[PDB]
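See structure below.
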Amino acid sequence: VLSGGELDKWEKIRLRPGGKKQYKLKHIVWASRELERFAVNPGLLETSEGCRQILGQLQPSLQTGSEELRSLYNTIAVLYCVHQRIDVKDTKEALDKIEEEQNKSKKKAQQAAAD
Amino acid sequence: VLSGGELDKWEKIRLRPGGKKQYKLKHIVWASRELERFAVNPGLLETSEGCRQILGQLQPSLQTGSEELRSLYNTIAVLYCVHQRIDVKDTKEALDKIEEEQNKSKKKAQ
Amino acid sequence: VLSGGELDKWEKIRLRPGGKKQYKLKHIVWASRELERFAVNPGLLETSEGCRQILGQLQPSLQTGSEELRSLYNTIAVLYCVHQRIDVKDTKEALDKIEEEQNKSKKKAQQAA
């Protein structure tokens, strides 16, 4: 899933914005076997675009989603930023970074639109 | 999920349209554990809009849907009505009560 | 799910084109157990329409689906064809058939209706 080097980046990211706990290889194994459970292809965790796709399939369920699902989604958000080379200090910065990413492109959509 | 009173109602409602058996405490718990089985939020059973979001989430998987899914759908349907103080005597009523309130949404929406 | 003649047709189909292995009884059973797990009604498997409805539901998940889902969808693709008396030699022919119908009705109920 992660290059050693992505792993090194991963293992410094904190689970919560000021927390002492950090992401670990066990969180990737979990996320992979979780996706397996929900019949999503865990091989997808190995590229940015994979992760982008998974997040899109899970995005809709977020609202009514239990914290086991939100926990899965967020793990994959952090992974995505890691594959993307987007520097984050914790999970929330991951999610913000992804959002302000979408919001930028969806403007360029509106803006490419009137051409 | 339910206050007593709210739960008093619940416990006289019959599984069937017109059969003898009724709604246990045990069915809410089941409904809760089903939801987290489906990674859906169980705290949603605690509110009417909550049950209203769940039913909306579940409503497309229903036709093709298994007996457990349809069973989960129907008790959350009843939960909803009891929650909504829109009372009823069986599931079928609670279900017509959503088919027929949903139509009041559609006829008054556009 | 299948009737004897359907099951002769079935146990004569292969999983891959010039392939050796064909569809056993074990495949109908797995797919039935798989569907109940997916909270889908296994009794749908014994009709062309139900198989149809299961496939249209599964289809959006396919692209990011695991091999378990991909294999669930393929068995059911084949099962439909059989219920339809469509003469598909392997799974590949099964899935283009599913691909043929799924766009017929997609084009229909959007640009006709």
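Chain C is numbered as in Swiss-Prot; the shown residues are, in order, 7-119.
Any Cβ shown, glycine's included, is placed from N, Cα and C.
C:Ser9 (mutagenesis position) has a Cβ environment of 12 other Cβ atoms inside 10 Å. What Swiss-Prot notes for the published mutagenesis of C:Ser9 to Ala is this: Loss of ability to fuse with target cell membranes and infect host cell.
For C:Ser67 (mutagenesis position), the same-chain residues lying six or more positions away in sequence with a CB closer than 8 A to its CB are C:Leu75. DSSP classifies C:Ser67 (mutagenesis position) as helix under the three-state reduction. Here the residue is the original one, but Swiss-Prot notes a mutagenesis experiment at this spot, C:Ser67 to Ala: Loss of ability to fuse with target cell membranes and infect host cell.
Sequence-distant neighbours of C:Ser72 (mutagenesis position) (same chain, six or more apart, CB under 8 Å from its CB) are absent. In the three-state DSSP assignment, the secondary structure recorded for C:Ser72 (mutagenesis position) is coil. Among the sequence features in Swiss-Prot, the mutagenesis site C:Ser72 to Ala is noted as follows: Loss of ability to fuse with target cell membranes and infect host cell.
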